[PDB]
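Colleague: Mind having a look at this structure? Questions to follow.
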Amino acid sequence: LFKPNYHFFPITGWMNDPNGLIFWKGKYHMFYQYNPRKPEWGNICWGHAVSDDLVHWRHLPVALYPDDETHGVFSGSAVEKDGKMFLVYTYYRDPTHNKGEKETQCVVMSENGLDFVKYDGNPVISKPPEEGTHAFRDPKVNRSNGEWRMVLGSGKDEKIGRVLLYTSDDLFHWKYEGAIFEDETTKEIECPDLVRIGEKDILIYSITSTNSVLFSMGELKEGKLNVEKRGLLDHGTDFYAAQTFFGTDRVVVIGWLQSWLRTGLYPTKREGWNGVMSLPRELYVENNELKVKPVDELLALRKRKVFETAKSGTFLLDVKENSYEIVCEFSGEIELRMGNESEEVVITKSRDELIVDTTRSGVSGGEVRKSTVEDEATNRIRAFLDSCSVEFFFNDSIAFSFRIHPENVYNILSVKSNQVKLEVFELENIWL
Ligand code: NA
């Protein structure tokens, strides 16, 4: 029952962070932290999928394996150089009784996107830059000012999380340019990604203790990010380790649609698998504000319109599965409920605040999350419901993502507002 209709998830075993996101030779490649052995983390490989359109994924062979039973191929990114695909990633060695973990940054190449070959001079970065650095991982490499730039996650002195910057002319030899950013709120920053949108430098990164993806927007000057604006990339309970695609026009992000904090609460394990990826979102800047919306390609999933109303009420939906999109335009306040006789998720706009309640959603319960929002003359909520998730998008600007595990189809919809226009689209199963 819980296998997603239109989100990416592994054929078996455990999946976490998206890796190596790249548009290369006309297709979107997605890799991921993978354990095929069982639906729990360990013995980490890079799984591999591809799509033409960011939506219709096809599984490919596992791309990268650890050399033995005490290593893992941890997170990283992908780049294109001389027409070839390069993956840059953290290679991890287990601690023993006497030694802590060891992390190095390595390179692999592919001419065809199927056969992946190790670079002979690995590791490309053998050690951290300063004493007392840990969580030294997740190289996100991009092109800037005629050079390669890599941002890396780290923590210093078990005290403060920081993003490290290296540069390179060739991808193999890297120069340390210092720590560009730190966050006192955590011991470690994971999965950084440094992007440029319309004259602004935007650093996206993840923090473990809160399972959140944050951004800091401003300008990179003199080896330091000057922050003008900070915020969350997603306001729900299950969005983590976001990464951006190399090689696209738009800034397109995918995150892991799960939380480490809530992982032991989830039931997909009983079906032999764990982990889901988020729908892709476009990041853009308007009126000096970072905004987040669903990627346009998701429109291709719409297979039929099953319901529409221009009035408040409670409605029986002619749907047989939890695989659908709500598009709702409204003025002022709203309460929107989706569910059945025993379960529901509720979203409410009340005055100044958007609030989402998944506590009664299904067999994993849920939580309440809230954000202050700006009113528009017409407000818009777009909701994607799949077998074990709901993702909400408000005014093409803010996103809330949640894992839920309903025991039954959410075939009851109720809306209350003035000037309501609401429609429901059945969404395609991408697998069969
Ligand atoms: Na190589």
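Going by what the header records, the deposited coordinates were determined by X-ray crystallography, 1.9 Å.
Each residue, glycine too, has its Cβ placed from N, Cα and C.
In case it's useful when we look at the structure, here is the feature table from Swiss-Prot:
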- 14-17, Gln33, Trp41, 74-75, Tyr92, 137-138, 188-190, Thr208, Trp260: substrate binding site (BINDING)
- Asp17: active site (ACT_SITE)
- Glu190 to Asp: Reduced activity (MUTAGEN)
- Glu190 to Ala: Loss of activity (MUTAGEN)
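Locate each feature and note its surroundings.
Modeller: In the three-state DSSP reading, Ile189 (substrate binding site) counts as strand.
Under the DSSP three-state reduction, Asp17 (active site) is assigned to strand.
Long-range Cβ proximity for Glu190 (mutagenesis position), meaning a same-chain Cβ under 8 A and a gap of 6 or more residues, is found for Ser75, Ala135, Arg137, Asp138, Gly153, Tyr205, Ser206, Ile207, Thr208, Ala241.
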Colleague: Which number gives the other C-beta atoms within 10 angstroms of the C-beta of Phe74 (substrate binding site), all protein chains shown included?
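Modeller: Around the Cβ of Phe74 (substrate binding site), 22 other Cβ atoms lie within 10 Å.
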Colleague: Determine the minimum-neighbour residue: among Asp17, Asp138, listed as recorded positions, which Cβ has the fewest other Cβ atoms within 10 angstroms?
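Modeller: Ranked by other Cβ atoms within 10 Å, the recorded positions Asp17, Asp138 bottom out at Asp17.
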Colleague: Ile189 (substrate binding site) has how many other Cβ neighbours within 10 Å of its own Cβ?
Modeller: 29
